[PDB]
Each structure stands twice: as structure tokens, then as C-alpha cells.
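Colleague: What follows is a structure written as C-alpha cells; I'll ask about it next.
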Amino acid sequence: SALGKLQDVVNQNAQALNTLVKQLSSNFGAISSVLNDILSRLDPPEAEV
Amino acid sequence: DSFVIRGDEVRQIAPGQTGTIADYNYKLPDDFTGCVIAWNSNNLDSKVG
């Protein structure tokens, strides 16, 4: 634990990147989190929503 | 744009509708602005034969 200050910064940056990438898997109330699935399953009036 | 259609087809003169005259006769855009006007014309556009 001598080098904890640098490792803390590295861990925080990697965790922020992992969280930002992970947030793509969330649908945020939509039917799916995949854009291709929505574009292939629905008409543009509701796919737009 | 003036035409004569059936009574059940007046729902198809709208953005984002699936239907027959919507696809092959008269299509409205999704960003359509304006008014659709429909009235019964059985006394004028109909014959007993």
C-alpha cells in the first residue's frame, strides 16, 4: 500500500471508463438497449421515441 | 389535396399509419403540418346501381 495514491487515480479513471461503457447496456425505459433491434423491430414514429 | 375514400379509411390519412391508401395512394410525412377534413358524401358520390 505504499503507492496507493497513484493506484487510486488509475482505479478511479478505469472505473469511470468501465461505468461509462456499462451505461450503454441500460435501456433507460426503452424496450431494448440495442439501437439495431429498435430500428429493425419498430416503425420510425415509435422507434424515434 | 382532394379525394374520395371509404369511411374506415379516414384513419389512414395520418402520419405514421399502416394501411392501403397510406402506402399506395396517398402518404403523409411524419413532420406533416396542416389539417385533414372528411365528411360523408353518400348523397352525392353514390348511385343505386
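Following Swiss-Prot, chain B shows residues 398-446, kept in their order.
Backbone N, Cα and C atoms are what each Cβ position is placed from, and that goes for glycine too.
As listed in Swiss-Prot for this protein:
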- B:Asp405 to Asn: In strain: Omicron/BA.2, Omicron/BA.2.12.1, Omicron/BA.2.75, Omicron/BA.4, Omicron/BA.5, Omicron/BQ.1.1, Omicron/XBB.1.5, Omicron/EG.5.1; complete loss of interaction with host integrins (VARIANT)
- B:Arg408 to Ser: In strain: Omicron/BA.2, Omicron/BA.2.12.1, Omicron/BA.2.75, Omicron/BA.4, Omicron/BA.5, Omicron/BQ.1.1, Omicron/XBB.1.5, Omicron/EG.5.1 (VARIANT)
- B:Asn440 to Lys: In strain: Omicron/BA.1, Omicron/BA.2, Omicron/BA.2.12.1, Omicron/BA.2.75, Omicron/BA.4, Omicron/BA.5, Omicron/BQ.1.1, Omicron/XBB.1.5, Omicron/EG.5.1 (VARIANT)
- B:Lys444 to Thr: In strain: Omicron/BQ.1.1 (VARIANT)
- B:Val445 to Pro: In strain: Omicron/XBB.1.5, Omicron/EG.5.1 (VARIANT)
- B:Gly446 to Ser: In strain: Omicron/BA.1, Omicron/BA.2.75, Omicron/XBB.1.5, Omicron/EG.5.1 (VARIANT)
Colleague: Roughly how many Å separate the Cα of B:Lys444 (variant position) from that of B:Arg408 (variant position), to the nearest whole number?
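Modeller: The Cα atom of B:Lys444 (variant position) is 25 Å away from the Cα atom of B:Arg408 (variant position).
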Colleague: For a quick check of packing: other C-beta atoms within 10 Å of the C-beta of B:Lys444 (variant position), how many?
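Modeller: Within a 10 Å radius of the Cβ of B:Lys444 (variant position) lie 4 other Cβ atoms.
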Colleague: If you count other Cβ atoms within 10 Å of each one's Cβ, which of the variant positions B:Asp405, B:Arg408, B:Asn440, B:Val445, B:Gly446 has the most?
Modeller: B:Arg408
Colleague: Rounded to the nearest angstrom, how far is the Cα of B:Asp405 (variant position) from the Cα of B:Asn440 (variant position)?
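Modeller: Spelling it out, the Cα of B:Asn440 (variant position) and the Cα of B:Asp405 (variant position) are 18 Å apart.
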Colleague: Cα distance, B:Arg408 (variant position) to B:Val445 (variant position), nearest Å?
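Modeller: Cα of B:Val445 (variant position) to Cα of B:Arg408 (variant position) measures 26 Å after rounding.
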